[PDB]
Amino acid sequence: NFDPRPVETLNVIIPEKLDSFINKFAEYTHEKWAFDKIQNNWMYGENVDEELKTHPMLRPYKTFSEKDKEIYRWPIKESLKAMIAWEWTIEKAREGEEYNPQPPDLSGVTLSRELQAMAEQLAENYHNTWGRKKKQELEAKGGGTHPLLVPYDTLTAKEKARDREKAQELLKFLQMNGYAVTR
């Protein structure tokens, strides 16, 4: 049984100051995506094409329209709104330690046990968001089920990994930019 209730973000307001973090982290997430594509021999094209390995978003984040930037900014805003809804504090406590994209490597950033615990809550909320969306999709398309429509805690480690990776990346990037996140 699975009744996912992701945190309701619609009326959560992110403080204006965090817009600098949103834009830097959006840029990073695009750069990481682009890096992997370019490593796999992808190139700029006017259309997405898996045969030719072209993609129109293989160019600098700074050249994007607002709409295209929002592709990366929206999920980050949704993450921060969850954190704010949970009454976590996010404060710039320290100076940050921070077409051929070469994004920062996050593999050397270590989260405290307590930040890892916070990453688990984020990960579960990602799963709940996907899950509630998936139930609506299924019903709109005529029913059926999906094997991952189970509570987060019941997922295997492999099934948890994508959500865990997402949550860690956000917290690591916050830490690298000098933010303390507490509850």
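Residue numbering for chain A follows Swiss-Prot; the residues present correspond to positions 2734-2831, 2855-2939, in that order.
Structure method, as recorded: X-ray crystallography, 1.6 Å.
Just so you know, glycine gets a Cβ as well, placed from its N, Cα and C.
Here is what Swiss-Prot records for this protein:
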MUTAGEN   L2867 to G  Decreases protein stability
Message: Taking the 23-residue hole in the deposited chain, the Cα-Cα distance from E2831 to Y2855 is how many Å?
response: 21
Task: Provide the three-state secondary structure of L2867 (mutagenesis position) computed with DSSP.
output: coil
